[PDB]
Amino acid sequence: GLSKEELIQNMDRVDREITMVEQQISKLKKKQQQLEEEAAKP
Amino acid sequence: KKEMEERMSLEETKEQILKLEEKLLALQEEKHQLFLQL
């Protein structure tokens, strides 16, 4: 390890990057609703 | 039948949403690597 503190700070920065990629999938999932709702309409 | 050409375009959009599942799972695997050194 290194100092049980400098390595712990790196884990908090990696968790913030997962929220950005996860937020893009939530917005893309709602977009599918409009495309799935427009394709089901008569 | 009819009303099928619109269903073919939705299949292409699902391929981009399915790839996000592999990109979102790879991001969580990166943080797991830090635990091995934590």
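We number chain B the same way Swiss-Prot does; the residues here are 53-90, in that order.
Quick check of the header: solution NMR.
The backbone N, Cα and C atoms fix where each Cβ goes, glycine too.
In Swiss-Prot, a mutagenesis experiment is listed as B:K71 to R, annotated with the note Abolishes sumoylation; when associated with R-45. Cβ neighbours of B:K71 (mutagenesis position) (same chain, under 8 Å, six or more residues apart in sequence): none. Following the DSSP three-state reduction, the secondary structure of B:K71 (mutagenesis position) is helix.
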